[PDB]
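Only one structure is covered here, and it is reproduced in the block below.
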Amino acid sequence: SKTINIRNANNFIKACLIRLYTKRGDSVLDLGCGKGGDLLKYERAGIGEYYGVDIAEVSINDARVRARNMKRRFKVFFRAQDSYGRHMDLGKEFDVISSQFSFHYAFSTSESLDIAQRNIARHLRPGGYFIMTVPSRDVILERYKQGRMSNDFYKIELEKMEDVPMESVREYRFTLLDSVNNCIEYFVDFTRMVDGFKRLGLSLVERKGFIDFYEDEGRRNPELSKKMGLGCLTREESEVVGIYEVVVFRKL
Ligand SMILES: Nc1ncnc2c1ncn2[C@@H]1O[C@H](CSCC[C@H](N)C(=O)O)[C@@H](O)[C@H]1O
């Protein structure tokens, strides 16, 4: 593929995040786990338990095969359901709750976000972290004002002007080479997210852009760099990576 560097970067960034907030023996709840793309990362992190939840059953089964056919020291649990707009009660709490490239889907409606934020807080141990990587609304609107909304790797389209300005847009179309196709993405209303979480005991402890986060980490972990094979992305690839940001809330 022609997006390998972009996959390496994203996985790199995610691995570093996991390394930063997880510790040995931790219990992790992976929301929007997908096809278990982080099982290996967690295996290196030496975590003890892994629970993955995804709305799509086609991905869960893929995450099962992977878990089933891999050298892992942690117990896995998969469940296919809606963890954002449908009540969720798994029974136990977790030290770390991860939602990689998937939490923005919780912003479907006002109620959805609320349910989703409630589902996160009730499955998080006090002191526990909720790490995520979501698209940056600020970034996107700027590329919009610059007219540069795409390239050979991706494409984004906002909604129509009928009685609406930029700040009034709630969603957009995202297309990615060898990935989603005109997938409907919901903008992450940051302020509403913060307030909503703060109301449930979760505080904002980290918000950084993918590129900076990437550059900063790539310098502190040169080994994980060459290990995951990476270094110096083309500006064309940077645009795709630059769309996402890192956000972390902790249950004080
Ligand atoms: N309400 C919901 N509950 C759980 N997963 C959801 C969801 N809405 C969307 N998703 C999931 O969001 C995921 C986004 S992509 C998942 C990628 C994965 N975290 C990685 O790092 O590769 C998809 O697998 C999709 O099925």
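Chain A uses Swiss-Prot numbers throughout; the residues present, in order, are 26-277.
Quick check of the header: X-ray crystallography, 2.5 Å.
Backbone N, Cα and C define each Cβ position, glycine as well.
Copied over from Swiss-Prot:
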DOMAIN    26-277  domain 'mRNA cap 0 methyltransferase'
BINDING   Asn35, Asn36  mRNA binding site
BINDING   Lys39, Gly57, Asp79, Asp107, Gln125, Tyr130  S-adenosyl-L-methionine binding site
MUTAGEN   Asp55 to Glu  Reduces activity by 60%
MUTAGEN   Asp63 to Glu  Reduces activity by 75%
MUTAGEN   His129 to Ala  Reduces activity by 53%. Reduces activity by 99%; when associated with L-130
MUTAGEN   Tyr130 to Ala, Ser or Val  Reduces activity by 98%
MUTAGEN   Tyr269 to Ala  Reduced activity. Loss of activity; when associated with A-35
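This view paints the features noted in Swiss-Prot onto the structure.
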residue : record                               : Cβ within 10 Å
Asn35   : mRNA binding site                    : 20
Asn36   : mRNA binding site                    : 17
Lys39   : S-adenosyl-L-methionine binding site : 19
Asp55   : mutagenesis position                 : 27
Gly57   : S-adenosyl-L-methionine binding site : 22
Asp79   : S-adenosyl-L-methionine binding site : 25
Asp107  : S-adenosyl-L-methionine binding site : 17
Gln125  : S-adenosyl-L-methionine binding site : 24
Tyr130  : mutagenesis position                 : 23
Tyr269  : mutagenesis position                 : 24
*asked:* How many Å separate the two farthest-apart Cα atoms among the S-adenosyl-L-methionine-binding residues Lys39, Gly57, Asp79, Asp107, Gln125, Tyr130?
replied: 23
*Check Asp63 (mutagenesis position) against DSSP and tell me helix, strand or coil, would you?*
coil
*Which chain-mates of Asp63 (mutagenesis position) that are at least 6 residues away have a CB under 8 A from its CB, listed by sequence?*
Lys39, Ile43, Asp55, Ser123, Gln125
*With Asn36 (mRNA binding site) as the reference Cα, tell me which of the recorded positions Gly57, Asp79, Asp107, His129, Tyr130 is the closest one.*
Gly57
*If you measure from the Cα of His129 (mutagenesis position), which of the binding-site residues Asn35, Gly57, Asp79, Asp107 is the nearest?*
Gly57
*Under 6 Å from ligand 1 by C-beta, which of these mutagenesis positions make it: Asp55, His129, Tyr130, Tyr269? Sequence order, please.*
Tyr130
*According to DSSP, which of helix, strand or coil covers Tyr130 (mutagenesis position)?*
helix
*Using C-alpha positions only, work out which of the recorded positions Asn35, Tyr130, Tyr269 is nearest to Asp107 (S-adenosyl-L-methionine binding site).*
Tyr130
*Inside 10 Å of the Cβ of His129 (mutagenesis position), count up the other Cβ atoms and send me the figure.*
24
*Among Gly57, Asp79, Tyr130, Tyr269, these being the recorded positions, pick the one whose CA is nearest to that of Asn35 (mRNA binding site).*
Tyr269
*Going by C-alpha distance, which of the recorded positions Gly57, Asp79, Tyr269 is nearest to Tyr130 (mutagenesis position)?*
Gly57
